[PDB]
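Presented below is the structure to which this report refers.
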Amino acid sequence: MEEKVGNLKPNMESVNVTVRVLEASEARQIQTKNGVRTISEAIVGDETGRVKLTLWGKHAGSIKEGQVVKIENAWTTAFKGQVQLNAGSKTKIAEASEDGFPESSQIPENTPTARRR
DNA sequence: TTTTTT
């Protein structure tokens, strides 16, 4: 029930995927139209590409460094034309152990993008 | 306390 990065699409209220940490920034406060929240940004991806991860509130800076994680049902929002991934409440992040997920130095950087008419 | 920024 989990899709890959090279097969993900924006505007989805549900996105399940397994990837590795490519980067991680400390948690900072942002100013929205609904007030102030605490979020952070961390780069992840797998052998199918790469997608920017956006943690929300407690997930902010709560993640680890290049380690095997498992993204859950979150969502995707297209910023500036490029798809993006986030992690909030219905999303549960946790370390996952497999047969050895691809390293960050061997993880593609292909940016997923839906097809336009 | 799903909004973020290029």
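Think of each number as a place in line: the chain as shown, counted from 1.
Determined via solution NMR.
Placed from the backbone N, Cα and C atoms, the Cβ positions cover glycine too.
Pulled from Swiss-Prot, these are the features on record:
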| type | residues | note |
| --- | --- | --- |
| MUTAGEN | A:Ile30 to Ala | Slight decrease in ssDNA binding |
| MUTAGEN | A:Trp56 to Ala | Significantly weaker ssDNA binding |
| MUTAGEN | A:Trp75 to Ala | Slight decrease in ssDNA binding |
| MUTAGEN | A:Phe79 to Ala | Significantly weaker ssDNA binding |
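Known features from Swiss-Prot, placed on the structure.
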residue	record	Cβ contacts under 8 Å, 6 or more apart
A:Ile30	mutagenesis position	A:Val36, A:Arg37, A:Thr38, A:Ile39
A:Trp56	mutagenesis position	A:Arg37, A:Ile39, A:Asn86, A:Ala87, A:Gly88, A:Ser89
A:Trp75	mutagenesis position	A:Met12, A:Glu13, A:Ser14, A:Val15, A:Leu85, A:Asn86, A:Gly88
A:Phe79	mutagenesis position	none
